[PDB]
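Reading through the structure tokens given below for one structure.
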Amino acid sequence: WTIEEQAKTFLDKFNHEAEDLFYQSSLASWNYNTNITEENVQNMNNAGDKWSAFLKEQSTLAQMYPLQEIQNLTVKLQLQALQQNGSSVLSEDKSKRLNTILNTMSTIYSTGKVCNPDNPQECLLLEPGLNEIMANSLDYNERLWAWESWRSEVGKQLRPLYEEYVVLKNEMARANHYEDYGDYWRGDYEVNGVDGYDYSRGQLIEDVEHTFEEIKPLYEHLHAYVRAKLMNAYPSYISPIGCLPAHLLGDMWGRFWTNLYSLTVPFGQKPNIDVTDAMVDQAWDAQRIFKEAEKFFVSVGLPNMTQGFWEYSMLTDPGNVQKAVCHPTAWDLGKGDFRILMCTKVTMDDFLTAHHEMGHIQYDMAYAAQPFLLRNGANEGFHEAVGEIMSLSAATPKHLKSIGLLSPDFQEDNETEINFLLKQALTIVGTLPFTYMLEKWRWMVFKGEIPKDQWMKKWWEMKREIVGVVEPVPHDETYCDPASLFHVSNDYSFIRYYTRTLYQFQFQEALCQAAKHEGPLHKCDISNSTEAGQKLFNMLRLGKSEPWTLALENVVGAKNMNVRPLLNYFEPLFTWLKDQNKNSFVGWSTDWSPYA
Amino acid sequence: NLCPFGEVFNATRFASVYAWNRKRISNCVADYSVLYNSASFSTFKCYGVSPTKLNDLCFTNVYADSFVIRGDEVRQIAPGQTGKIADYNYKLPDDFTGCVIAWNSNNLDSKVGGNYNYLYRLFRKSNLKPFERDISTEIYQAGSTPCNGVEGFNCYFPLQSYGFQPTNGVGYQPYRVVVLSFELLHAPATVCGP
Ligand SMILES: *[C@@H]1O[C@H](CO)[C@@H](O)[C@H](O)[C@H]1NC(C)=O
Ligand SMILES: *[C@@H]1O[C@H](CO)[C@@H](O)[C@H](O)[C@H]1NC(C)=O
Ligand SMILES: *[C@@H]1O[C@H](CO)[C@@H](O)[C@H](O)[C@H]1NC(C)=O
Ligand SMILES: *[C@@H]1O[C@H](CO)[C@@H](O)[C@H](O)[C@H]1NC(C)=O
Ligand SMILES: *[C@@H]1O[C@H](CO)[C@@H](O)[C@H](O)[C@H]1NC(C)=O
């Protein structure tokens, strides 16, 4: 009975006790997110309290096994996850206050309505009503109305809540021996016991800033190219040297520029590489989308979805009999219960999101047999990357023609090729400055670097400088625009989508090399390749049992995040854009403003 | 004079696997073919014989062990297996001749909120020898510091609850198990096929 052996047994106890408490918290959350009510808020709060009190008792015991006397790597990793006491290091009042704040923000976010001014009772939710305006409208004033109403009438409700959330979350983080909540979040990437594979929380910030420097030129030129195109889409409204107005970017925040494809398509006379129209003509519904994503995975040697996944998931809007949070989420409840929550519409966007969310489930299924504490992505960027690897293949014209969403005599040109890359960039390259800047703002707020009466000042400064984007209306410190986005008001880390976006290409490189793919990385579709399926799975099945730096090296040969594979995926488009822009302004002045 | 298999296979309540029930069967006719087809069993595996072959056979006694476990654990009710159930709860011998039968009991043995009445033994200081049954409640001492009948540090109560919720995946759902041993002693065969 060495210490290691005593810890092994203790964890044996833990895994078995933990499984039910966690599952009951998951179920309680599921009811709330599918059916928002005070009764379901109370049950969620009760199940989460049980879970947290269980975790607290368990962690204080785990810390009675000194890690210094522990050689088993995977044992050491489990006791490392119980090294901090978690969310229960807050008083009962503060903890109940924090939950109130979290529930209120999430409820406000998926329940708040703005009413039309011409019709004082034709009300619209963010999803679908406002999102539809922000994805399809070509009217400056309609888009300005939806963008401003959301932030004015809902984001203002969130402002004082967010303030106290920061205070409370930082105390939680300080009590867990971090500097602030933002440092706490960055710990997801920390690696400690392993020599030549360590990674500190400070190296993340450095690696993100350093890596972002190499993405700027691609982004500068994509920026300049859409901005010239928007000039004709909104006569009078676009400065040739200014930032883009934030309400014209194709969704509520410009987090993705995908919906600008119809305005920026480089070669419009060619077959439509945007299969949204094609899948409405063929009567596709949500089920067809998800059964097609399932066909894609078993094509590479991975499993069907479970029967419980099909019987218990919510794959479409329930109607107005329930108030649900429609933001696509992949749920691993425990005990082999896997669900997706999604309000699926018949759109290429939702087609690809279906593959990506299923990808995360596929990950969850592959490490279900790992011990509870290691049932997780190697890091948050891994976990958000798997799905996107899949959609890189599922989005290619080759793949789209094979599932019958392009003509069977569709022909690939150097022009259809550029159309595709352009659309891919709108999504993938567009989101990077958006993603970096949002987290930098949150990191700065958590670090105490922005006085509260400067929050919205610095937010829009950072938008103008890093992102090339400018508010169409001046915003007071009564506003809380960061919170008008799901992840900010639902308390999720955001840099995952940055690191995730670099990983996904590093991985695609390795998967395509496995599948023997021939030419450039953007023509690759791993469908039907079990050798690719297998290489992916052997990383999925590991969960967090290996530090992410080694898990990454095992698949791609690098112990660190790397921007070169993404840059090279886009090289053809980069050289094109630079030619396209030879007569346009490139770069942006931050002084111009839509309003004067 | 047919054998009371119903009493066993169709009982409303089943034992926990740590305290598995054994029913002695004797002086009766047993149609093992009608059993194989009397329902859809997820598992019906015979080891020293076959079902059609058993209606040709006579035995002194038949023993029917029954209990509930997780699906992902039914693979342990077989000779030569290891793991929590085979090691600490129910051990078939290596030379086992007899049948293992199991079916999904999610609809009888799950409950919203969860049914926790079924237990399994989590810890033991050594392995059950075949067909032993351990209903002891002594604290398991994970070290040399003695427990003295109370839970605590390195001191664990050895029996734990399954949690059966109707939404669990198949591996986590309850399965009902029946194990049939066939005893031949130097005495009259009293249980035969037709
Ligand atoms: C929604 O929640 C309430 C309790 O808060 C419950 O009574 C109702 O049946 C639920 N509706 C659905 C569709 O689950
Ligand atoms: C929680 O963590 C702190 C700091 O490690 C520790 O001092 C304390 O004893 C732990 N348990 C409880 C109930 O606070
Ligand atoms: C780690 O521990 C597990 C058992 O918990 C063992 O199977 C594995 O081989 C060990 N590896 C190392 C490096 O300790
Ligand atoms: C292979 O992929 C093609 C499309 O590229 C598809 O039509 C075909 O059915 C797939 N074959 C198998 C065996 O999955
Ligand atoms: C269990 O009950 C059903 C319904 O009465 C019956 O048909 C079946 O044969 C029974 N099973 C056994 C093994 O007796």
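Residue numbering in chain A adheres to Swiss-Prot, whereby the residues present occupy positions 19-614 in order.
Using N, Cα and C of the backbone, Cβ positions are placed for all residues, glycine too.
Listed features, source Swiss-Prot:
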type: MUTAGEN; residues: A:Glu37 to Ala; note: No effect on interaction with SARS-CoV spike glycoprotein
type: MUTAGEN; residues: A:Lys68 to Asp; note: Slightly inhibits interaction with SARS-CoV spike glycoprotein
type: BINDING; residues: A:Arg169, A:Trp477, A:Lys481; note: chloride binding site
type: BINDING; residues: A:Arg273, A:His345, A:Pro346, A:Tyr515; note: substrate binding site
type: BINDING; residues: A:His374, A:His378, A:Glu402; note: Zn(2+) binding site
type: MUTAGEN; residues: A:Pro389 to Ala; note: Slightly inhibits interaction with SARS-CoV spike glycoprotein
type: MUTAGEN; residues: A:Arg393 to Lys; note: Increases very slightly the interaction with RBD domain of SARS-CoV-2 spike protein
type: MUTAGEN; residues: A:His505 to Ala; note: Complete loss of enzyme activity
type: ACT_SITE; residues: A:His505; note: active site, proton donor
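Swiss-Prot feature annotations superimposed on the structure.
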residue  : record                 : contacts (Cβ under 8 Å, 6+ apart)
A:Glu37  : mutagenesis position   : A:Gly352, A:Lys353, A:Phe390
A:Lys68  : mutagenesis position   : A:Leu39, A:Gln42, A:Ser43
A:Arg169 : chloride binding site  : A:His493, A:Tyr497, A:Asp499, A:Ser502
A:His345 : substrate binding site : A:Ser128, A:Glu145, A:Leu359, A:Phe504, A:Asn508
A:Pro346 : substrate binding site : A:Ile358, A:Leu359, A:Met360, A:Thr371, A:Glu375
A:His374 : Zn(2+) binding site    : A:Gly405, A:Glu406, A:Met408, A:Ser409
A:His378 : Zn(2+) binding site    : A:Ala348, A:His401, A:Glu402, A:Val404, A:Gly405
A:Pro389 : mutagenesis position   : A:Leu29, A:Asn33, A:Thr92, A:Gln96
A:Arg393 : mutagenesis position   : A:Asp350, A:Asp382, A:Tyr385, A:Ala386, A:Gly561, A:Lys562
A:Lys481 : chloride binding site  : A:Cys261, A:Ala264, A:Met455, A:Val487, A:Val488, A:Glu489
>> Need one number for the substrate-binding residues A:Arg273, A:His345, A:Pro346, A:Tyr515: the maximum pairwise CA distance in Å, whole number please.
In response: 15
> To test your reading of the substrate site: which residues beyond A:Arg273, A:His345, A:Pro346, A:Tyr515, same chain only, put their Cβ within 8 Å of the Cβ centroid of those residues?
Replying inline: A:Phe504, A:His505
> How long is the line from the C-alpha of A:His505 (mutagenesis position) to the C-alpha of A:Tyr515 (substrate binding site), rounded to the nearest angstrom?
Replying inline: 11
> Out of A:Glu37, A:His374, A:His378, A:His505, which recorded positions come under 8 Å of chain B, measuring Cβ to Cβ?
Replying inline: A:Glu37
> At the level of the C-alpha atoms, what whole-angstrom distance separates A:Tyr515 (substrate binding site) and A:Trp477 (chloride binding site)?
Replying inline: 19
>> Can you tell me the CA-to-CA distance separating A:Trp477 (chloride binding site) and A:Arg273 (substrate binding site), as a whole number of Å?
In response: 15
> Far apart in sequence but close in space: which same-chain residues, 6 or more away, have a Cβ under 8 Å from A:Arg273 (substrate binding site)?
Replying inline: A:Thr449, A:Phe452, A:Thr453, A:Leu503
>> Using DSSP and collapsing to three states, where does A:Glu37 (mutagenesis position) fall: helix, strand or coil?
In response: helix
> So which other residues, same chain and not among A:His374, A:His378, A:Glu402, have a Cβ within 8 Å of the centroid of the Cβ atoms at the Zn(2+) site?
Replying inline: A:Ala348, A:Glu375, A:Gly377, A:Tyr381, A:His401, A:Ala403, A:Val404, A:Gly405, A:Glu406, A:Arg518
>> Around the chloride site formed by A:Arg169, A:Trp477, A:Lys481, list the extra residues of the same chain whose Cβ is within 8 Å of the site's Cβ centroid.
In response: A:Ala264, A:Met474, A:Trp478, A:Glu489, A:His493, A:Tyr497, A:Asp499, A:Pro500
>> What's the number of neighbouring CB atoms sitting within 10 A of the CB on A:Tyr515 (substrate binding site)?
In response: 23
> Three states by DSSP: which one describes A:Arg393 (mutagenesis position)?
Replying inline: coil
